[PDB]
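A.B. asks: The following block contains the structure, expressed as structure tokens.
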Amino acid sequence: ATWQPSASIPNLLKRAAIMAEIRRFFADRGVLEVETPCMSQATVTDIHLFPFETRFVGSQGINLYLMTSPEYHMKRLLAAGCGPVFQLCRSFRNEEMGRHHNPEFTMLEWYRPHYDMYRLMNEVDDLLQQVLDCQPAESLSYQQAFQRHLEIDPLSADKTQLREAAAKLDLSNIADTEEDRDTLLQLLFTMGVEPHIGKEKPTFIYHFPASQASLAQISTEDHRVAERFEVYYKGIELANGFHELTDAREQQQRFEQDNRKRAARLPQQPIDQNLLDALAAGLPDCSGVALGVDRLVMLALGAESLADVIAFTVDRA
Amino acid sequence: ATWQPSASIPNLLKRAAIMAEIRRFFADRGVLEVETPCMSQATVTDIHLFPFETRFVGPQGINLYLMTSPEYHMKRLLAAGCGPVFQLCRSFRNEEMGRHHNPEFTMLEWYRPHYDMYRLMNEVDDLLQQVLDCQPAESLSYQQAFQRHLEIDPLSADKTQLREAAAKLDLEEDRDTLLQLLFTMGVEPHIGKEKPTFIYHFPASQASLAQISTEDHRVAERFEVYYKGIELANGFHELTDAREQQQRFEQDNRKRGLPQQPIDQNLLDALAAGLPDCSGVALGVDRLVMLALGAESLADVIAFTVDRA
Ligand SMILES: Nc1ncnc2c1ncn2[C@@H]1O[C@H](COP(=O)(O)O)[C@@H](O)[C@H]1O
Ligand SMILES: Nc1ncnc2c1ncn2[C@@H]1O[C@H](COP(=O)(O)O)[C@@H](O)[C@H]1O
Ligand SMILES: [Cl-]
């Protein structure tokens, strides 16, 4: 019956125990928990993100946007001096329900002032070991991953070389006509690399190409890559971490470029001036990470979809 | 500058300690924590509530409503066997920001199978004493509060009698609306001064989620807690009968120049399947934290209120 929960009672008890462990993990490291809004008068500019919008009575209401990630408010807190902070929030992305996506989901996001990407990866690995009781993670660069799995260099290979690889994977249909080099790299990573990682233990992939920087600063030593990592385990994308952007002008260029592209494609998005204002005042150098709690719980239970770990997925909420 | 949080660093650190204290309270009592949706294909019919609505792409699109409280999903869990459970969630009500309101706010809602209203009140009192280091609560009925502060009986006074009383307070054709004005203006400023005040047995018309008292049909098994001028919690002996719940929703819609809301069948269906006898309570965590901090507004304990979020 559609009235019943999506997840079993035993799975929801284990869910609460994991949430408690996560909280003990950060308590033990002196990391403060914060709560930030689920709604903003501003939204994100990323072309790949689709925000929920709702009207607030505010005689003239205010448009509000549900938060795809608590990043901007947490950076505002950091700029104001909160120190190392974590949050376990409900996040909202207007995406269809899938085995591994729900339009509302639990995010674990945290920030560590004065931590570089490597020190943060190590902390994420310790958390995985604790919750999953899994082995210590392996780490490799995006480059190394391609070289080991596909015998190509993704930082230097031309599109012909790229389609040669795609052909070997039985992917020529999609690859032959695709003329965007980075898009071909994503096809190859998804189809040629992802199936061969995260098997025995979690796998960190870091130094994604500059085009796939997302929230990451570009690597100063090699502008071809970004200070971003992603963790994979048993075929599941669990987390993305970054050496965060502290430069206001650089951040603003990102948003403006985003809205310029959206126009070329999508509505232009109300920029978070509050975030740019925080960066102008001064955000401590930091690395931050966003982890999918529902996926973590799914893996900890050996469950096969989010419907097993979320009380009511959107189809019956 | 607008970029800065509403709440100070010290207040947020104290807020987190309180969150963890609430969790310790329930852990010590073996109550399970759950998480239920912030969004639903269904909504509420309650005449006092204004939800947010937002459009979902779907598996074409679907209208979603944000949750005003986790009640309906927690009842579904209860009907499925979850046992005593609490939740600390963000709840959503489409109403302007005020000193004591934000359109998104933290709710502590919990449910106790086999607790009556009195046993639940006692448990609320214990939590308040823990968080606030306040004195044990006093309790009185809606009737007693009107008798002690206004010298009238709200259960039997006629409208003339009521207007006379409103006249004496230096202040409408509905008797219940009259009672509401009297309570807000004549009773509320005069309770919760030195310790939390539990008001119980609200009139039948103000039943909200509560069963009617079987022993006196003029009143409901509902209580409200007030402290230092502020409304902190609402608790009920819960409705378990599907037929009665549905008639209440039908009536809700009748009373609604407000839009008519659909009745949530999943809730009714859970009630049909069987909801254990239980009492539940909804508490305003931000309000509670504000009182713990001796602060004046929610802007002092919420990292970013809506005006700057
Ligand atoms: N719709 C969704 N449902 C469940 N988990 C998600 C969803 N979107 C993102 N995630 C998780 O959140 C993490 C952070 O995503 P991002 O903020 O896009 O880097 C991802 O690695 C996923 O584990
Ligand atoms: N907009 C709001 N902002 C902050 N607290 C609220 C808001 N609406 C309701 N509350 C709190 O939530 C409690 C339970 O709500 P209710 O069940 O509607 O009485 C109330 O007693 C208030 O403490
Ligand atoms: Cl107890």
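Swiss-Prot numbering applies to chain A: residues 5-62, 66-272, 274-325, in that order.
Method of determination (from the header): X-ray crystallography, 2.0 Å.
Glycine residues also receive a Cβ, built from the backbone N, Cα and C atoms like all the rest.
In case it helps, Swiss-Prot gives these features for our protein:
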type	residues	note
BINDING	A:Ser76, A:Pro77, A:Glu78, A:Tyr118, A:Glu251	substrate binding site
MUTAGEN	A:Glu78 to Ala	Loss of activity
MUTAGEN	A:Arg100 to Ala	Loss of activity
BINDING	A:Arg100, A:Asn101, A:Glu102, A:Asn109, A:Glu244, A:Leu245, A:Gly300	ATP binding site
MUTAGEN	A:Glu102 to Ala	No effect on activity
MUTAGEN	A:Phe112 to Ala	Partial loss of activity
A.B. asks: Give me the largest Cα to Cα distance among A:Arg100, A:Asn101, A:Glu102, A:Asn109, A:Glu244, A:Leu245, A:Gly300, the residues the record lists as binding ATP, in Å as a whole number.
C.D. replies: 19
A.B. asks: Largest pairwise Cα distance, Å, within the listed substrate binders A:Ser76, A:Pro77, A:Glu78, A:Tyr118, A:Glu251?
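C.D. replies: Farthest-apart Cα atoms in A:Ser76, A:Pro77, A:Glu78, A:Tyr118, A:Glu251 are separated by 14 Å.
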A.B. asks: Within 10 Å of A:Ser76 (substrate binding site), Cα to Cα, which of the recorded positions A:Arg100, A:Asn109, A:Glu244 are there?
C.D. replies: A:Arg100
A.B. asks: Once you note that 3 residues are missing between A:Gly62 and A:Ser66, how far is one Cα from the other in Å?
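C.D. replies: Distance between the Cα of A:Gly62 and the Cα of A:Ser66: 8 Å.
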A.B. asks: Can you check which residue among the recorded positions A:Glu78, A:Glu102, A:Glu244, A:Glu251 has the largest number of Cβ atoms within 10 Å of its own?
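C.D. replies: Ranked by Cβ atoms within 10 Å, first place goes to A:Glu251.
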A.B. asks: Can you see whether DSSP assigns A:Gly300 (ATP binding site) to helix, strand or coil?
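C.D. replies: It is in a strand.
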A.B. asks: Using Cβ atoms and a cut-off of under 8 Å, determine which of the recorded positions A:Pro77, A:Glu78, A:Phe112, A:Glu244, A:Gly300 neighbour chain B, and list them by sequence position, or give 'none'.
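C.D. replies: It is none; no candidate comes close enough.
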A.B. asks: For A:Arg100 (mutagenesis position) and A:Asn109 (ATP binding site), what Cα-Cα distance in Å is obtained after rounding to a whole number?
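C.D. replies: Just about 8 Å between their Cα atoms.
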A.B. asks: What recorded positions among A:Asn109, A:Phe112, A:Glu244, A:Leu245 are found with a C-alpha within 10 angstroms of that of A:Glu78 (mutagenesis position)?
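C.D. replies: The recorded positions close to A:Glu78 (mutagenesis position) (Cα within 10 Å) - there are none.
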A.B. asks: To the nearest whole angstrom, what is the C-alpha distance linking A:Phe112 (mutagenesis position) and A:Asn101 (ATP binding site)?
C.D. replies: 11
